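First up is the structure itself, then whatever we jot down about it.
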Amino acid sequence: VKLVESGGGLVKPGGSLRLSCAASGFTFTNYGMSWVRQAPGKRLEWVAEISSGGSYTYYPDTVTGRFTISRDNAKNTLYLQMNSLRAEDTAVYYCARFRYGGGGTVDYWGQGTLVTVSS
Amino acid sequence: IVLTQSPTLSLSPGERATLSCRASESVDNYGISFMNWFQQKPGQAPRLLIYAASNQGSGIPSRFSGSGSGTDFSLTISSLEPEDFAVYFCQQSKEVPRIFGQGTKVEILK
Amino acid sequence: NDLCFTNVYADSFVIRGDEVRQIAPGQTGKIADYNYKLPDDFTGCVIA
């Protein structure tokens, strides 16, 4: 229903930028979770993941986003701790939430995580 | 894999919006139904539209409609409104990180 | 023919053939919104 995220942050390239995805209005376990980026002047990029009844946390392999993903199902809070930070990591990140099984989906969305890594 | 979308349209109210989601490599589904539809409004979070292009339902207004054939997925939004148009997306499935579309937005004149 | 109802209500009108598909609880459109509605709990048959 509602995906609350961690606030903005500004770091230098190369570090680890932590995030948190606060769940309000759904069971955080019943839903495989994610962190998807909408980058400036870019398409939506599905990046970060976690499954519902297991630990998935696969990414686009490519250059791995590598961002550390974990869950506190008491907090219902999905984390994005972004390893190998860089200037391109500047973007609006959306921890997303999927539907029950099918051809999809991402039902609801985070409000976005403003992220800027630069000088 | 990687997909391409109809980047933009420029139209008038009360019209159809034909939006092609063009998938490179994998075409739709082995089970004959895949890809997706999604919408991110400007200054707004992304939003679900359709999945397998044929599907979803309530919560996604009736104007959203369409289908897809292999690679191409046609998002057909009838009776466009100047307040309702915003960037659209379609997720892949069955191969690769599911990614999204390059973005799709139908302008409306007048 | 085996099932018995207290209430029954018939509502008889005219719609475009393509709108015939549009009438179903959960199916919105020009119809469901404006001219005439569907219940979202709607239960019963439909004959077009």
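Quick note: numbers on chain C are straight from Swiss-Prot, i.e. 388-435, in order.
The header says electron microscopy, 3.5 Å.
Backbone N, Cα and C define each Cβ position, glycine as well.
As written in Swiss-Prot, here are the features:
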VARIANT   C:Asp405 to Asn  In strain: Omicron/BA.2, Omicron/BA.2.12.1, Omicron/BA.2.75, Omicron/BA.4, Omicron/BA.5, Omicron/BQ.1.1, Omicron/XBB.1.5, Omicron/EG.5.1; complete loss of interaction with host integrins
VARIANT   C:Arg408 to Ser  In strain: Omicron/BA.2, Omicron/BA.2.12.1, Omicron/BA.2.75, Omicron/BA.4, Omicron/BA.5, Omicron/BQ.1.1, Omicron/XBB.1.5, Omicron/EG.5.1
VARIANT   C:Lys417 to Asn  In strain: Beta/B.1.351, Omicron/BA.1, Omicron/BA.2, Omicron/BA.2.12.1, Omicron/BA.2.75, Omicron/BA.4, Omicron/BA.5, Omicron/BQ.1.1, Omicron/XBB.1.5, Omicron/EG.5.1; May enhance affinity to human ACE2 receptor
VARIANT   C:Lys417 to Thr  In strain: Gamma/P.1
Would you kindly give the Cα-Cα distance separating C:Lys417 (variant position) and C:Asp405 (variant position), rounded to the nearest Å?
12
How long is the line from the C-alpha of C:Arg408 (variant position) to the C-alpha of C:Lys417 (variant position), rounded to the nearest angstrom?
12
Only counting partners 6 or more residues apart, tell me which same-chain residues put their Cβ under 8 Å from the Cβ of C:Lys417 (variant position).
C:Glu406, C:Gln409
Let me spell it out: for each of the variant positions (C:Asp405, C:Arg408), count the other Cβ atoms within 10 Å of that residue's Cβ, using every protein chain shown. Which one has the most?
C:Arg408
